[PDB]
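J.: Here you go, one structure.
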Amino acid sequence: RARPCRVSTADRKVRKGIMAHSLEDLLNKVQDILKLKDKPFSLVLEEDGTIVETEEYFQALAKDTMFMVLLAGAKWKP
């Protein structure tokens, strides 16, 4: 069962809607969906940089939740 995800970039440049079956799968998709040079390593909340690293929390979040991928390196910025 898929899940709607609003994924933004670190520079708040582009926001895109992605259907994700789970966290892993989303992290698989977002690289080629958002034109990313290397695969992101962490999914974070755009609101405050809260780390989403479990499938349960990822599923429990609201459907209008704006995400923010962190690529394979360093952390969130406001």
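By Swiss-Prot numbering, chain A shows 41-118, in order.
Cβ atoms here come from the backbone N, Cα and C positions, even for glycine.
According to Swiss-Prot, the experimentally introduced change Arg46 to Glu is described as follows: Abolishes CIDE-N/CIDE-N interaction between the 2 homodimer subunits. Here Swiss-Prot describes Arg55 to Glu as a published mutagenesis experiment; the accompanying note says: Abolishes CIDE-N/CIDE-N interaction between the 2 homodimer subunits. Swiss-Prot lists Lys115 to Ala among its mutagenesis entries, and the accompanying note reads: Slightly inhibits interaction with PLIN1; when associated with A-112 or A-117. According to Swiss-Prot, the mutagenesis experiment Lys117 to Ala carries the annotation: Slightly inhibits interaction with PLIN1; when associated with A-115.
I'd like to know what surrounds each of these features in this structure.
T.: In sequence order, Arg55, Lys56, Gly57, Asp104, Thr105, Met106, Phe107 constitute the residues six or more apart from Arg46 (mutagenesis position) in its chain with CB-CB distances below 8 Å.
Under the DSSP three-state reduction, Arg55 (mutagenesis position) is assigned to strand.
If you take the C-beta of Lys115 (mutagenesis position) and look for same-chain residues 6 or more apart in sequence within under 8 angstroms, you find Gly89. Under the three-state DSSP scheme, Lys115 (mutagenesis position) falls in the coil class.
The number of other Cβ atoms within 10 Å of the Cβ belonging to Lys117 (mutagenesis position), over all protein chains shown, comes to 10.
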J.: Please report the three-state DSSP label of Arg46 (mutagenesis position).
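T.: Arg46 (mutagenesis position) sits in a strand per DSSP.
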